[PDB]
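Before any comments, here is the structure.
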Amino acid sequence: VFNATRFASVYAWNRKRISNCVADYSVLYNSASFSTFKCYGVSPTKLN
Amino acid sequence: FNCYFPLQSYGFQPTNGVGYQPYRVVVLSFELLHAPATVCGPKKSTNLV
């Protein structure tokens, strides 16, 4: 999703379901390759 | 980059809702039967027997 080859339009926004696996978010918070990162209700690093 | 100023202000204005308007809070704490008394209430003492 974050590194997709060709994204979709805005009216044609794609959705990808994720489940039954582990998700390492700490690598994203420390990636330093994003213009903005905002999490509502929960801290970004507390997602782990 | 991942650094934030923890101090933020309140939106106390005359147009916001009661969920945001300023509420003058006054928290009264005290200890009871822990030391000799200093404060008392509007009472009337009397003689001894």
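Here Swiss-Prot sets the residue numbers for chain B, with the shown residues being 486-534 in order.
Per deposition record, electron microscopy, 3.1 Å.
Here the Cβ of each residue, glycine as well, is placed from N, Cα and C on the backbone.
What Swiss-Prot says about the mutagenesis result for B:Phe490 to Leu is this: Increased resistance to neutralizing antibodies and human covalescent sera neutralization. Quoted from Swiss-Prot, the note on mutagenesis experiment B:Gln493 to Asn is: Reduced host ACE2-binding affinity in vitro. Where Swiss-Prot documents B:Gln493 to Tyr as a mutagenesis experiment, the accompanying text is: Reduced host ACE2-binding affinity in vitro. The annotation that Swiss-Prot gives for the mutagenesis experiment B:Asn501 to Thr reads: Reduced host ACE2-binding affinity in vitro. In Swiss-Prot, a published mutagenesis experiment is listed as B:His519 to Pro, annotated Increased resistance to human covalescent sera neutralization. Natural sequence variation is annotated in Swiss-Prot for B:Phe486 to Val, with the remark: In strain: Omicron/BA.4, Omicron/BA.5, Omicron/BQ.1.1. Annotation of the natural variant B:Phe490 to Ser in Swiss-Prot: In strain: Lambda/C.37, Omicron/BQ.1.1, Omicron/XBB.1.5, Omicron/EG.5.1. Under the heading of natural variants, Swiss-Prot lists B:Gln493 to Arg and annotates it as follows: In strain: Omicron/BA.1, Omicron/BA.2, Omicron/BA.2.12.1. According to Swiss-Prot, the natural variant B:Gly496 to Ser carries the annotation: In strain: Omicron/BA.1. In Swiss-Prot, the entry for natural variant B:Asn501 to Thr states: In strain: 19B/501T. The structure shown retains the original residue. As a natural variant entry, B:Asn501 to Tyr appears in Swiss-Prot alongside the note: In strain: Alpha/B.1.1.7, Beta/B.1.351, Gamma/P.1, Theta/P.3, Mu/B.1.621, 19B/501Y, Omicron/BA.1, Omicron/BA.2, Omicron/BA.2.12.1, Omicron/BA.2.75, Omicron/BA.4, Omicron/BA.5, Omicron/BQ.1.1, Omicron/XBB.1.5, Omicron/EG.5.1; May enhance affinity to human ACE2 receptor. Per Swiss-Prot, natural variant B:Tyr505 to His is noted as: In strain: Omicron/BA.1, Omicron/BA.2, Omicron/BA.2.12.1, Omicron/BA.2.75, Omicron/BA.4, Omicron/BA.5, Omicron/BQ.1.1, Omicron/XBB.1.5, Omicron/EG.5.1.
Features recorded in Swiss-Prot, as mapped to the structure shown.
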| residue | record | contacts (Cβ under 8 Å, 6+ apart) |
| --- | --- | --- |
| B:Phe486 | variant position | none |
| B:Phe490 | mutagenesis position | none |
| B:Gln493 | mutagenesis position | none |
| B:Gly496 | variant position | B:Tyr505 |
| B:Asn501 | mutagenesis position | none |
| B:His519 | mutagenesis position | none |
Check: Which of the recorded positions B:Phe486, B:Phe490, B:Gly496, B:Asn501, B:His519 have a Cβ less than 8 Å from any Cβ in chain A?
Finding: B:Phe486
Next item on the list: Report, as a single number, how many Cβ atoms besides its own are within 10 Å of the Cβ of B:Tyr505 (variant position).
Entry: 12
Checklist line | Collapsed DSSP category at B:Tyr505 (variant position) | finding: coil
